[PDB]
Amino acid sequence: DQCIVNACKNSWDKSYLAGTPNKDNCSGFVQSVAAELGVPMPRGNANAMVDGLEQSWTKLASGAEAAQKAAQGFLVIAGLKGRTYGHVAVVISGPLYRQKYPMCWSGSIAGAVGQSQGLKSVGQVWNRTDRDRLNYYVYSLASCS
Amino acid sequence: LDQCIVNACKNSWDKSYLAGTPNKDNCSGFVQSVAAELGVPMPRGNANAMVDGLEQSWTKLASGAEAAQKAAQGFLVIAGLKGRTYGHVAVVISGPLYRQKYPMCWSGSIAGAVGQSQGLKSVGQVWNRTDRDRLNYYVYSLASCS
């Protein structure tokens, strides 16, 4: 998964949207990760992205499987629609927080409380309710060799 | 004539298509919220991505003059131009052209007032004098108003 962690580190410093650092934009951060890895990604805000992922990407059964696919070099997106705004993040390999939630990178307009540079799990980026409703989507071709 | 489109623009000015990002400060999000209000499917993404999608699936008008009269007939018309780093999109509205060339528009912009229009600037005043003559005008297949 080093190729995905590298794309995450590089995306953290780019601005998918004009004038908008990806660290402050959860949908744009994922778009730049996918663009660096050559993976087609559904476009728009987080809700629109999750709709698009649900339609065309493989949905995994668990956060444990999300971590395993990431460990096998696949781009894995954690996503959850919201009543007003959804959220997406990139899952990376690593031990599951609370033996359930995989590690991730995420941008966020909300600031550091919604951001992760690989040291928080999705269970620490999403609230104690939303984290068990998350969906994990995987792209069908490995990116890292 | 284009009142339903001008109303959508006014309503979208105060919305936030992207979390935490007012549409007046986000040219791509401003256009998404206008289209959503009108019920019009719109290519998504940043401005460059939107222009890509418009270029592939919307009818391209021949002139800014043609854009204003299609807007006057109630069609959603998007002015768009790709950039080397970032592109730009805006909603064309009816009204007399600026310098007999550039239709009036609404536009959000992260650049602030320079790139913004609430209907009193033409596309020739939000884009610089270089780009304003290279803009494309994309019209939807169905009229949204009446």
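The numbers used for chain A are those of Swiss-Prot, and the residues that appear cover 5-149, in sequence.
Quick reminder: no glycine exception, Cβ is built from N, Cα and C everywhere.
Quoted from Swiss-Prot, the note on the mutagenesis of A:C30 to A is: Complete loss of peptidoglycan degradation. Under the three-state DSSP scheme, A:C30 (mutagenesis position) falls in the helix class.
Counting every protein chain shown, the number of other Cβ atoms lying within 10 Å of the Cβ of A:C30 (mutagenesis position) is 30. Annotated active site, nucleophile per Swiss-Prot: A:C30, in sequence order.
Taking the Cβ of A:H91 (mutagenesis position) as centre and 10 Å as the limit, one finds 26 other Cβ atoms among all the protein chains shown. Among the mutagenesis experiments that Swiss-Prot reports, A:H91 to A is described with the note: Complete loss of peptidoglycan degradation.
Residues or ranges marked as active site, proton acceptor by Swiss-Prot on the basis of experimental evidence: A:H91.
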